[PDB]
Amino acid sequence: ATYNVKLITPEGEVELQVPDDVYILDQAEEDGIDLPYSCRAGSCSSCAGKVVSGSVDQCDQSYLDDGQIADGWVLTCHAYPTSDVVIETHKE
Amino acid sequence: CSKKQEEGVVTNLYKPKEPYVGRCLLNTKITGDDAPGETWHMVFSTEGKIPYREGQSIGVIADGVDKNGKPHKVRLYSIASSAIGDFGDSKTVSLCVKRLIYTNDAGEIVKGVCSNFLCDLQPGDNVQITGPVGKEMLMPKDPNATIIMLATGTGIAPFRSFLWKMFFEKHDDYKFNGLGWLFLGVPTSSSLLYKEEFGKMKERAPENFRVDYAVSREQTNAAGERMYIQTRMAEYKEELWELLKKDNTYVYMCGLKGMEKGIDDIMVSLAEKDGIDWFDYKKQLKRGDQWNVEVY
Ligand SMILES: Cc1cc2nc3c(=O)[nH]c(=O)nc-3n(C[C@H](O)[C@H](O)[C@H](O)COP(=O)(O)OP(=O)(O)OC[C@H]3O[C@@H](n4cnc5c(N)ncnc54)[C@H](O)[C@@H]3O)c2cc1C
Ligand code: FES
């Protein structure tokens, strides 16, 4: 139900406990962490992160192609954690 | 993250306070003259202003007033047609309505208000429609899914909807390649619904579609037990139970409440065979969108 997501931002490194059905950005928001976001709808680059380890369910987002998904790109507004995850944020 | 459809689904474009006024295009009894109770299939026009999706309901608000002078409360009816509709132009919605007539403890014959209004519609008549309503019976995202459809009486409706889209229609973004397995339980043969259409579907996708009828008053097994939906199911007992262990199996159940219990009891003894408590497994299947119930 709940996973540890470590968020590596350009200001260091935070730890969040994200429920398996709350979007990462949303938890981030709840715990006071300011992540960039724009559409909030999984069809632009604005909240782009990168999964360094672990796995996300990105629930049929629209922006990232298979290639990119394979490279570990995440849309942090449209991603659920499926495990303990380390994400690099702020990544346009 | 839903495992059911969400993109392109809308709800409540219309509410009881200001319904959409459509037109009855046709209204046809689909049960035989000797059935216990009439079921009617009927199609309304929607000018495309109600873009529903397979699984959803619409409400009907029947003409006139109740015994206290208030307008009648919405009654919901599962949509019997696919999103593109019986005419295939996206401007119609179809229902599958059972006419409710019953004798009460006092000896009086009572007519169910909305069911008799619906079943009485002539072509040309105005119908007050609301919706779409509901997210619960939406189809799985997965086009290669195992969809197990458990229906009694008019609970065939959303499944008539699913199966039209799966097997009678070409869509660029959806090519069904899983197994569709329909169980439909009625009390008599003359109560059967859409048999011919399902016949056609079995013919053109023998590998992708199965249909099993359970006619409680005309069929037994050799143990002498009447063929309710659960007793037909019992015959594929282990096959179904295997299928349930899978990521890509979604069970949908629609119709009369009280169909529910007979099915649970089949599952209960399947579960105990494995050390498993059925209800734990069930609520857990619900959390994965895999056991979807709309009974009434
Ligand atoms: C989500 C959903 C989907 C539905 N889909 C369908 C569908 O596809 N097709 C369909 O036909 N119906 C469907 N229904 C049922 C439908 O909404 C109506 O409840 C039904 O048609 C009866 O409505 P009515 O106005 O004719 O009866 P009413 O005038 O509302 O009278 C019903 C009342 O009479 C009593 N009563 C009801 N049934 C009986 C009975 N069998 N014997 C004795 N007393 C009784 C009860 O007190 C009940 O509250 C659905 C309901 C729901 C909630
Ligand atoms: S903000 Fe545009 S996709 Fe997350």
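What you see of chain A is 53-144, where the numbers are those given in Swiss-Prot.
The backbone N, Cα and C atoms fix where each Cβ goes, and this holds for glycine too.
Going by Swiss-Prot, these are the annotated features:
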type	residues	note
BINDING	A:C91, A:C96, A:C99, A:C129	[2Fe-2S] cluster binding site
MUTAGEN	A:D117 to N	Decreased affinity for Fd-NADP(+) oxidoreductase and decreased electron-transfer activity
Residues within 8 Å of the A:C91, A:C96, A:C99, A:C129 Cβ centre (excluding the [2Fe-2S] cluster site residues themselves): A:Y89, A:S90, A:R92, A:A93, A:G94, A:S95, A:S97, A:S98, A:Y115, A:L127, A:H130
A:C99 ([2Fe-2S] cluster binding site): tally of other CB atoms within 10 A of its CB: 28
Nearest-integer angstrom distance between the alpha carbons (Cα) of A:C129 ([2Fe-2S] cluster binding site) and A:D117 (mutagenesis position): 16
Inter-residue Cα distance where the pair is A:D117 (mutagenesis position) and A:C96 ([2Fe-2S] cluster binding site), in Å: 12
Most Cβ neighbours inside 10 Å, all chains, among the binding-site residues A:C91, A:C96, A:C129: A:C129
DSSP three-state assignment (helix, strand or coil) for A:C129 ([2Fe-2S] cluster binding site): coil
Protein Cβ atoms within 10 Å of A:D117 (mutagenesis position), excluding its own: 9
